[PDB]
Amino acid sequence: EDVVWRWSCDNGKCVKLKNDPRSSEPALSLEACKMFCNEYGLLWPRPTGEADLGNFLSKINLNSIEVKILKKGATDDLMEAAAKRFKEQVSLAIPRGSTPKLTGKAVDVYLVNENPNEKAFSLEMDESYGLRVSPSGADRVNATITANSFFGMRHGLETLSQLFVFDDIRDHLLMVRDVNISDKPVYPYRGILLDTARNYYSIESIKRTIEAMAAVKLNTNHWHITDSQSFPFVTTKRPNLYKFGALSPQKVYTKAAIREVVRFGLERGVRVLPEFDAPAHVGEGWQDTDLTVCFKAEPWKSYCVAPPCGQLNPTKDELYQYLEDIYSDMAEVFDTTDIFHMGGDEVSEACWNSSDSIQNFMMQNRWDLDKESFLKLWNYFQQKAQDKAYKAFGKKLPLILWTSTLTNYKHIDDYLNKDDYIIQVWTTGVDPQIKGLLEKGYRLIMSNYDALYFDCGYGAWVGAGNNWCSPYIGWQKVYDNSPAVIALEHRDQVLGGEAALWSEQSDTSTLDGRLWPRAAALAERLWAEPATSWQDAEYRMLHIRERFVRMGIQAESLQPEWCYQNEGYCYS
Ligand SMILES: CC(=O)N[C@@H]1[C@@H](O)[C@H](O[C@@H]2O[C@H](CO)[C@@H](O[C@@H]3O[C@H](CO)[C@@H](O[C@@H]4O[C@H](CO)[C@@H](O)[C@H](O)[C@H]4[N+](C)(C)C)[C@H](O)[C@H]3NC(C)=O)[C@H](O)[C@H]2NC(C)=O)[C@@H](CO)O[C@H]1O
């Protein structure tokens, strides 16, 4: 049949009413009402600058959308790719199975890239843009996007595509008539950590993830590509690592596959940031190299915090030749990244202390078998690993490490320095380590586990009950979690945040639901740092969820669709 209802805006809420035949008032479709009833309409994330949507919509012909690139340059193929993708994205306003009438105005999109040669990812990159929409002559629409760089330009394309609504009452494709928007992200680093080691993720699912990221302007895919459970990274120089380390020969990331993902990311403003986690979290792949200790050590509880146990042996020099080669193979294929993540998850002192080679080596350096000495061994490892990373990437570049006993702000400056090392924070936001680190000059990526661990909440994967960081974290908690509140006056030292999906209990099948649409909550927090809380973003969050589903993403359902159709009636 055809849609029976209509919606009217009353005190910021779209309320459902019978579409009565005896009325001289034009009925509004659901999302047409939402576009002007909501403070920010259907936009996600909301702009940080001018956000003026005017009062009207204009009927648009889907086949009359043309894109013109005004300043040609070295980003030509990227801009042409993003332009070609524009039509497909506008089509996302239209629900599947619904066909818009081909009538209405023509749409001219004018892309102005002020520095058309700039293709590099950096923390200082300019992601700002400006968007104006306006009637041009009679039969057409002028959409002008102006940005300092390609990245701002394609963010602008994303926002513009969000200014289309499908009227399912009339079968009309509509677009906001008069728009003035200026926008720039609050934080340079907006990411998702994907663990592809604890379980395998098809590369299509990784690309699909990147798509969903670009839709909400997340700019960083942190690819945690190895751990103790597997080595899917294809290293041409050390091929036995992946041959013995992969879950199967099918479950692997080839050079061609990684290049595809990296390029796919670049086109969508997503930096693909590789991690090689060391000296802990190593395991499969290293068999018979004699370069590890404690692999599969039983009882595991006595050695590491989760099975299988395994750690690199810093005392073997051949190790750094392995490391150099791995980093080199990574540097070749992940060639858009300006940053390298070197892990540094808690090293087990028990693990290192159960080896003869290691104790002998520490005897000779006069170091003892106490704590500070194993901290010295770790530092020795990190200094050498770091040198090899610098060589592999052909330059010094920023390195990321997790908070750990090594990164304790009290002694951190013995080991690292704040110019070369960025610290990813997985503690709580109320943890004293954060203020210590900030006071000592260090930069942070907030992945605090009480608000940002997307794996929390499910059944236990060892024993019974629930998993370690339960309860499950709803989008509300991830929205209200503010790095500005956490870092206070030192907030410029916060580079941004990252949603972490650890994969002990997640893979190809579960990934859409794990990330979406909670990552969108993080996306807006990082993009706009709103002083407003989640309830103010609720309605738009429900819409963005629907947009994800339309994109083919299997996003988690937040609320009954009834709530979405009847704003204000679901509350607590
Ligand atoms: C086994 C047992 O009976 N333990 C009880 C507990 O009541 C309690 O100790 C708990 O033991 C668990 C297993 O040793 C600990 O779980 C582990 O926690 C770490 C984080 O500290 C997890 O690793 C991190 O998190 C992600 C996954 O979210 C993981 O993928 C990353 O590699 C890692 N890093 C982010 C740090 C890089 C780890 O996966 C998890 N392991 C599990 C669940 O097997 C748990 O932390 C610990 N709980 C507490 C509250 O300390 C202990 C309390 O006295 O008593 C033990 O008898």
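Chain A residue numbers are taken from Swiss-Prot; in order, the displayed residues are 23-594.
Header says: X-ray crystallography, 2.5 Å.
Using the three backbone atoms N, Cα and C, a Cβ is placed for every residue, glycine included.
Reduced to three states, the DSSP call for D249 (active site, charge relay system) is strand. Residues or ranges marked as active site, charge relay system in Swiss-Prot: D249 (among others).
What Swiss-Prot lists as active site, charge relay system is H303 (among others), and the listing cites a curator's inference. Around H303 (active site, charge relay system), the same-chain residues at least 6 positions away in sequence with a Cβ under 8 Å from its Cβ are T248, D249, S250, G332, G365, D367. Following the DSSP three-state reduction, the secondary structure of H303 (active site, charge relay system) is coil.
Per Swiss-Prot, the feature active site, charge relay system maps to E368 (among others). When other Cβ atoms within 10 Å of the Cβ of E368 (active site, charge relay system) are tallied across all protein chains shown, the result is 14.
Here the residue is the original one, while Swiss-Prot reports the published mutagenesis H433 to A with the comment 1389-fold decrease in catalytic activity with 4MU-beta-GlcNAc as substrate. Within 10 Å of the C-beta of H433 (mutagenesis position) there are 13 other C-beta atoms, taking all protein chains into account.
Quoting Swiss-Prot on the mutagenesis of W448 to A: 2-fold increase in KM, 927-fold decrease in kcat and a 1900-fold decrease in kcat/KM with 4MU-beta-GlcNAc as substrate. The secondary structure of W448 (mutagenesis position), as reduced to three states from DSSP, is coil rather than helix or strand.
Among the sequence features in Swiss-Prot, the mutagenesis site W448 to F is noted as follows: Slight increase in KM and more than 1000-fold decrease in kcat/KM with 4MU-beta-GlcNAc as substrate.
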Fewest other C-beta atoms within 10 angstroms, as judged across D249, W448, which are the recorded positions: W448
Between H433 (mutagenesis position) and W448 (mutagenesis position): CA-CA distance (Å): 19
